[PDB]
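*Asks:* Dumping the structure here so I can ask a few things about it.
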Number of protein chains: 4
Amino acid sequence: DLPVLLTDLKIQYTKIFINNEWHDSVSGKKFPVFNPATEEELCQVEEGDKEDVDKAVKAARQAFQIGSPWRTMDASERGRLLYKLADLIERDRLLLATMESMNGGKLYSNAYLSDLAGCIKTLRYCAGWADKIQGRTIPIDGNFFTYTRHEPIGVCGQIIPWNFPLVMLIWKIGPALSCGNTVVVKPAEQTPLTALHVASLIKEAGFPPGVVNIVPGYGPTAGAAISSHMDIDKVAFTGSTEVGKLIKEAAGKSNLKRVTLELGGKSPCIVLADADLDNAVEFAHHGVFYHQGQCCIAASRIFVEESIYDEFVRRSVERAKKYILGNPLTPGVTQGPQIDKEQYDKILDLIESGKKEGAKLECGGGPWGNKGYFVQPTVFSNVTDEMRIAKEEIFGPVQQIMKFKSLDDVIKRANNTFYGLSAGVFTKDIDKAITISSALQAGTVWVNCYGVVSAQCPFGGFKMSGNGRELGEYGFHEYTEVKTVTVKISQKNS
Amino acid sequence: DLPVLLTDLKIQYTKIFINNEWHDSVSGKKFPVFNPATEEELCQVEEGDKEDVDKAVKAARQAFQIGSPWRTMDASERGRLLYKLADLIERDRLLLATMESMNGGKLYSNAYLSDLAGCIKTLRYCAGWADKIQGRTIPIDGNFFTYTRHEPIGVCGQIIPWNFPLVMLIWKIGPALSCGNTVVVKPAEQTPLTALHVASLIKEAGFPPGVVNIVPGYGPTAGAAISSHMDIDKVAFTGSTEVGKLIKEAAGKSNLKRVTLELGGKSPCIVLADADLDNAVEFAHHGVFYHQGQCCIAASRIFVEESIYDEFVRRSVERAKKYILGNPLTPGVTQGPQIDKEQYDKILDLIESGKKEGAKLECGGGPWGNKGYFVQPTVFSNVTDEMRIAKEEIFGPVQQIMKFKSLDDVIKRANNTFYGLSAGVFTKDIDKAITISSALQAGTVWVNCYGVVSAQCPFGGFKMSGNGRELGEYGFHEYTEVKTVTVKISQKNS
Amino acid sequence: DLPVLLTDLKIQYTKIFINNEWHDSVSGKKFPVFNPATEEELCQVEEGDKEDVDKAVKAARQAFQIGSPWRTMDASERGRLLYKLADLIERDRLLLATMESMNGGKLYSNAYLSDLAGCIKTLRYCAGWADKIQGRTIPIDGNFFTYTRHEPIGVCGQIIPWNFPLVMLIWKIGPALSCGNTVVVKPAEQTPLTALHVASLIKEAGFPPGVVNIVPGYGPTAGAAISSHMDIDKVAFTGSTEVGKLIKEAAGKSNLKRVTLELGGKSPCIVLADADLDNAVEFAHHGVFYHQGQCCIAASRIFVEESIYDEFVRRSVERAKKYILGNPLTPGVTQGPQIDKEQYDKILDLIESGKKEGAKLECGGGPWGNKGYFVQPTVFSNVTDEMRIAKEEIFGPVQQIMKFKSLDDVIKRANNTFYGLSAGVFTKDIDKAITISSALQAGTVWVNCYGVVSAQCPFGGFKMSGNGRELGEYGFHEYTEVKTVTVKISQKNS
Amino acid sequence: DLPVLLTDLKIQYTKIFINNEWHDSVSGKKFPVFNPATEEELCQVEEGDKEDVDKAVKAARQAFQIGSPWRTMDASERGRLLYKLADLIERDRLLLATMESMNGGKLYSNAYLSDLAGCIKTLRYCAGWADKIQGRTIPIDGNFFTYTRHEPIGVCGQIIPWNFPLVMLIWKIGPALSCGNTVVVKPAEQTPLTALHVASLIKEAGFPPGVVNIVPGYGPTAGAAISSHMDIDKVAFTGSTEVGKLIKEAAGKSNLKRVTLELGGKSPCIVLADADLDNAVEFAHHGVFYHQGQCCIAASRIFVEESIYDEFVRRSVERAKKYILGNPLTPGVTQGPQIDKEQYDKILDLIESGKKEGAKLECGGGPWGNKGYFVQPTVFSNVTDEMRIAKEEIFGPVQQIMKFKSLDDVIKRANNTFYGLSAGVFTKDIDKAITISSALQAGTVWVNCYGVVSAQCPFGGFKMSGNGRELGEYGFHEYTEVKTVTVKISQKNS
Ligand SMILES: NC(=O)c1ccc[n+]([C@@H]2O[C@H](COP(=O)([O-])OP(=O)(O)OC[C@H]3O[C@@H](n4cnc5c(N)ncnc54)[C@H](O)[C@@H]3O)[C@@H](O)[C@H]2O)c1
Ligand SMILES: CCCn1c(NCc2cccc(OC)c2O)nc2ccccc21
Ligand SMILES: [Cl-]
Ligand SMILES: [Cl-]
Ligand SMILES: [Cl-]
Ligand SMILES: [Cl-]
Ligand SMILES: [Yb+3]
């Protein structure tokens, strides 16, 4: 069941968080934060810029110094601190999910039952790794003793998007901290509020000062200061392909800092004629419409074998027509607004491209409501590979359905994109499930499901959907720096 | 294609191999070795007993001493020696396969194309691991530096069976040597000859003396001396369940040496109605009839969904009727003899149990020929779970076919055995393949195939089919002893 | 600081724990449990025997069945249950440490600050592994998809000793449960009480019934029923070398169950002339006198370079003369009783052997007090390798100090034992620390410290000190059974 | 001993290698290749440019297609091909070492005994990993089966420097191929010749066409075409910090390809007063003077405790005065030329900076000879942290020796650089060796040695010395792309 907050939400944390203390901006400037369902201002927040990032990096550097509390404490104690943080987020789950829904335009049902649960579970998963990060002893040639340290890297700048503010915050800080790094986080200008509340809880949990610093502010200002900073060792980023390139270029130009990116997708589904049809329709629908289409792994190209294409389209239209738009905080509402005017415009323009380029509009196709950035859930049939709605990430509630009859050819079509984040395959045939999944150039492939993400799984893109992996055993590698220590000895023995 | 030896085989190596030199038995006694297809003596071999095992252990201990060549050489050089050994076995492939076929009663086609290839591939696989065996550096609580060494264990006694003499020899010595152990090998009394030729090649490859010692002889004599030896650190064994118990009891009684066993099976296949029927018939047939049924993983219980049972039986009988019995060295012969009189008697007695207990004899059922331990390939239909041919490992060319209609119940029947070595599942359904394979209590489960063994895969039994795993990454663990080194330091840093 | 329980301890849990319910013994029999510091009975406990073990195994088997809650719950939820159990033991830390001290004769300071802390930390460590136990995908030869499952083994029987009742309980159940096994635990007849209280907390934490079953009782009765049980898949044991052999023999005779043992030691220290002398004296003293000498890793042979031997002996005698004997619950008491009459007799007899065989008694040498199994802390100088106090594990407060001058020779002396659990090396020289530690045949080697045990480190014996490893990454391997699944596919791709 | 080629070297392979065939440049243009010891032209080579890189990428892409020989062959066969290549390089060791010495200006003794041996050993090491690259099976939340594939990435562009042509070639192609990638290699314009001979041997070994393509040519032309190519999935590079930035910027701008860099260093040694002084002098000398100073890990800042500084300097000057300059092919010659005029000028300019900025010139300081790019081996004493010879990588035979007295301060000085490739620590004290090595911000730290590189060790930079690691287990991660496959199932079981 679905509990709610019983007193109205009051916003408290609006300042920059450095050395576990709350800071005004060096400039004195603040910026507004809005509710996307009402277009009304919720509060003002201190606007971080290069001077504030500089303060946060110096604090993160000082907390990372050899001999510091965060460097010398037991690994197991880093893990305890992360488990306590998860306990505290659990405690404040009602408040955080409400704030997430109100600032982010996110259905409260999903914010409470999915986002917040995933934040808690991911933190507890990361806590468990902290004292299980291990190097190696190595039987090198010659009379030497050689071992490796999987050290933390150092100061990690972490630029977060607006579509999953808390979840991206925890996906970034959980592994970074578990491995022993210090972090400077720049949440989305649209959604700073839940991150600043979590900073409240980082202080309360007892993390040493400077281990986590949160600098709300804008992209070209505070984000770019992180990108180009000469004393940040690594930057991680989720967001647009265009910013990813600007960050990688900034990193190369300054100090050759390590960079990992996750950059969205144009993720395809392949539905074979032998698929459980209803199960395939339901998962592909959820794949593309989840959180108003504002998901990196949105299932935005659905290829269906011709034998079942018309039934698939018909059943998808029926399911898309069952939504209730409105304020994401009211029970029974099933689709909230898009995040802001930029994204709203982009979606409507792409919808229009679909009409003009010859797609078949099955439902939706326009905006909704007196206020709020609402888009009707929209389904296009007979989409072809050349159209803009087939090539460009939409990030809105807009489903594309295509037909195929040759399996060889539909795999090339699925792979014929610079994106590569995820894909889905729907079949009952063992051999097809394995060989299709092996052939798809995508970081996660779901078989007879879609959108299944868990802390135990590495997650990331092929090709221009990004580089590196997050979470799982494998994602922890990207938050360590390997040092080889080789000691001369008089005689080695196996 | 299938090349052959162009001059008749001459036997050269018949003595005990210790410190890379050839030894007469301390007693002076020798024992005969026979050809199972003719019942004729091939040669005499030095008979090892406790006094000879004692000599081999002392040499293996001396080669394992700290500061010795085998302990101090680079890991990568251990690997080079194993690759050279594989090169030499490749060179002598015609001779070894001929000797294997003549001493072991093994089809020459299979000895040359399967056994010898697997020996070569397994050695090269093991060679590659030698300098990739690694310990760990560990973020222990407190101000300490902690690392682990995955050392070799020490002197490993390795008791080999007669059904795959070369392959079992290499499965044992490949991982043992790669990890840095020294070994005392006791090949089957029935099949010492290929092992002694490989000892020729171990000397030729340059292995330091005492690293490999081979002591041909009998089980209750030389085998038991290994089992109960107070200076052997580990014993590995493949063979009967009954000897496994005698070895484990001997080990516990003497020096608590480490023990790994592989002990055969009563491995089941489950054939669902949606299976590729011909593919299932072919693989299950090969599973149970390979090497005259003398395989640990023989598919000796085949459960078939009632819908397809009668067709399955009919097609299996047709395939079983296509064999040519005779000397395993003549081209076109497709079934050789059983290994000796004990096994031959055991098979015929169990065949008779099948008749008397009410099984349906579809073909075969008796012996064959003027000489040689030949058994007609035999198929039983309508087998029930209580019969001896359903409960006891036969190790002969004897196939059991049963019907089921409830999948829940057939999984319990498949699992209702103290054996647990392997199993097979035949279905096109993804979900059934995964959930059935997960539910079966068996060390290897094949899906839509059977009998697929490779050096990259760990291999071993559940339950009384044995303990531990051989080959793969995982099997290397059982040839190392982990040492934790924990060093006090003034201050640790992550 | 050191808090205490403010009301006297009341014993509540005295029955057999099966399917999360409290059971009388099938026989109706109970047995007394005593306080070793007073020789007075504390309470009576239900006496488990073969019939009760049979009940516990059936429940553990049923909880392990495919489809059961414990088999189907998320791995991460197994970990949550273990973290909650740790939270509950933390809650009851005062009660548990008091009960541990009163039943076990264990200094309350140590029980509270060391045993209980280690129990809590070890559980939290094990919790973190639960959803990080992973198998492999393997690039086998041929057109196959091959993966491995690291399944739980099944029903694990766990026989616990009296010297560290809670810590051994958690060392056993933490990894077993994390990996997904079910357990039947048989605590020491002398110390059932803390285990039964923990069973209270396993129920309270929400573990499914039958996952943990605790059967207090005697060794030759309930212990032997576990050893020889035909439906227990694995047995783990810590205790005497003599029982280890009886367990391994019992396992071999019945169902070839997997066996891991830890069997004590005769662990040596090597003190070089360049060692920090005071640091070496302090750690070796603690090594041998900790918990009245009743530690598996007791530093019971201390070899000291002749240059510093007399100073080392003198300083060790001074430190041994500073103890206060008495009831382990009174503040300032620094040495408690031995556990029972058997151990007390054994210690006094061995002390007498030391006198008669010619050792130099420096202090102690006799019993103490009106009541309680107290032994004076005792130091022997000029010990030689032939004496009983040099060869036999004493398990009492009895220190042996020997001189050496040749480093080659003292390593052979240190290694000249069938034991092999641990060792210590004291030197400032890098090269000596590495090469000596590499040469010692011991499972853990401490350098410039002693007795440093942590959940992140694997722990176990070389040679007759046992087989397998506990805790660390590596120890988790011994609570899994590897299954290889190999799937035929039309075409594989790298 | 040191065998030599008995007939003069004849150059044969001068063309572009694509699809295992030899190609003229699209332009028809060729470029000269010189001997640095004589300044004479050795031959002309086809000049690759963007059009030729385009041809090589298309071939590498085609060889990487699903269903291709290189994608479908057994992993173990990829390893066989790499072992055969190593066998062939061994066969041609005399020719390759001669060609390496003549084109690269590299002492023939070192080319034959070190470079060529390292090439052979590294290939054999990489061969062994090929069928040991494994993914995972993962206990994800929910009723799913989740596994990972560690796939090859795809087409990898590999830009090689002139200082270790063969060794860098093999460090790049060995791991790339072992993991299953295809490669487009661009050797240094100064040293294409040994790479083109190895391409001869790749064809001879049987690698499928298009798996390895070698495009000799210039940096701003063919190198930049690789950097910015829209169908290259990854680029690896060793060379200058300045090009690294140009490559990272090019990659970000085009297709966000993965990038790993190794970019040289300013690697420091710390020599404590208790060090084995002669051992420290010898290793630091070799560290900075090896291959005429043209090593990434050159020990170009040597900090020595004041107590021993003057003796250290004196002994280093004595050892530096013992060199014989001349043609690297004549026996007994111990220092060859620098590679070309650019590097020669850079070294002399930096030497002059040392004089003018106030360093103490102890020996050398000018050029040498009638012809060839020879620099006198040069030692500077009393170097301070501000001078150019302390800050800038020299890549010439130029040693800097500084004094320290505070260990805290000398660690900050050692770390006060944007470089971070390697470091050395010389002490007998265990605690100092561990804590100093832990505090140094460097990818490899040697203790009481220097310059010890082996295939089993990961190798790479901290900070601006580069990103990622090469060789070892860990370096293989950077040649794979992880795919998560998550399959919906009816019910999971642990
Ligand atoms: N880390 C090393 O081992 C290493 C090796 C060589 C040079 N260096 C450093 O670089 C300094 C200058 O030497 P250099 O100019 O010969 O090195 P460089 O970086 O320019 O050349 C090395 C490789 O990079 C290529 N390259 C050059 N420009 C390129 C471009 N725009 N795009 C793509 N590839 C390009 C070159 O053709 C060559 O293959 C040296 O003095 C040294 O300090 C380091
Ligand atoms: C001062 C070291 C010279 N040196 C060598 N010598 C050849 C060599 C020898 C052994 C193993 C090798 O590969 C693992 C190998 O390449 N290779 C280097 C790579 C980078 C920096 C310096 C190098
Ligand atoms: Cl590593
Ligand atoms: Cl380990
Ligand atoms: Cl495995
Ligand atoms: Cl993975
Ligand atoms: Yb000149």
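By the numbers in Swiss-Prot, the shown part of chain C spans 8-501.
In case you wondered, yes, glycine gets a Cβ from its N, Cα and C as well.
When I checked Swiss-Prot for this same protein, it listed these features:
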- C:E269: active site, proton acceptor (ACT_SITE)
- C:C303: active site, nucleophile (ACT_SITE)
- C:167-170, C:193-196, C:226-227, C:246-247, C:269-271, C:349-353, C:400-402: NAD(+) binding site (BINDING)
- C:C302 to A or S: Does not prevent inhibition by duocarmycin analogs (MUTAGEN)
- C:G458 to N: No significant effect on aldehyde dehydrogenase activity. Prevents the inhibition by ALDH1A1-specific inhibitors (MUTAGEN)
*Asks:* Which one is it, among the recorded positions C:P227, C:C302, C:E349, C:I401, that lies nearest to C:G458 (mutagenesis position) by Cα separation?
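*Replies:* Among C:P227, C:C302, C:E349, C:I401, C:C302.
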*Asks:* Please report the distance from the Cα of C:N170 (NAD(+) binding site) to the Cα of C:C303 (active site, nucleophile), rounded to the nearest angstrom.
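*Replies:* Cα-Cα, rounded: 9 Å.
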*Asks:* Among the recorded positions C:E269, C:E349, C:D352, point out the residue whose Cβ has the most other Cβ atoms within 10 Å, with all shown protein chains included in the count.
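*Replies:* Counting Cβ neighbours within 10 Å, the top one is C:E269.
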*Asks:* With C:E269 (active site, proton acceptor) as the reference Cα, tell me which of the binding-site residues C:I167, C:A195, C:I401 is the closest one.
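*Replies:* That would be C:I167, the closest of C:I167, C:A195, C:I401 to C:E269 (active site, proton acceptor).
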*Asks:* Please name which of the binding-site residues listed here, C:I167, C:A195, C:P227, C:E349, is nearest in space to C:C303 (active site, nucleophile), Cα against Cα.
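*Replies:* Of all the candidates listed, C:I167 is nearest in space.
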*Asks:* Sorry to bug you, but what's the C-alpha spacing from C:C302 (mutagenesis position) to C:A195 (NAD(+) binding site), rounded to the closest Å?
*Replies:* 15
*Asks:* So, in DSSP terms, is C:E349 (NAD(+) binding site) helix, strand, or coil?
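*Replies:* Helix, per DSSP.
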*Asks:* If you measure C:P227 (NAD(+) binding site) to C:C302 (mutagenesis position) at Cα, how many Å is it?
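*Replies:* A Cα-Cα distance of 23 Å.
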*Asks:* Which number gives the other C-beta atoms within 10 angstroms of the C-beta of C:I167 (NAD(+) binding site), all protein chains shown included?
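*Replies:* Counting Cβ neighbours of C:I167 (NAD(+) binding site) within 10 Å gives 28.
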*Asks:* Cα within 10 Å of C:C302 (mutagenesis position) is the criterion; apply it to the binding-site residues C:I167, C:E349, C:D352 and give the hits in sequence order.
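*Replies:* So far as Cα distances go, none of the binding-site residues lies within 10 Å of C:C302 (mutagenesis position).
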*Asks:* In three-state terms from DSSP, label C:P227 (NAD(+) binding site) for me.
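*Replies:* It is helical.
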*Asks:* In sequence order, what residues of the same chain, 6+ apart, have a Cβ less than 8 Å from the Cβ of C:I401 (NAD(+) binding site)?
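*Replies:* Expected: C:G300, C:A305, C:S307, C:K353, C:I354, C:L357.
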*Asks:* Over all shown protein chains, what is the count of other CB atoms within 10 A of the CB belonging to C:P227 (NAD(+) binding site)?
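*Replies:* Around C:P227 (NAD(+) binding site), other Cβ atoms within 10 Å: 11.
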*Asks:* Would you count the other C-beta atoms found within 10 angstroms of the C-beta of C:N170 (NAD(+) binding site) for me?
*Replies:* 26
*Asks:* Give me the count of other Cβ atoms within 10 A of the Cβ belonging to C:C302 (mutagenesis position).
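*Replies:* That number is 24.
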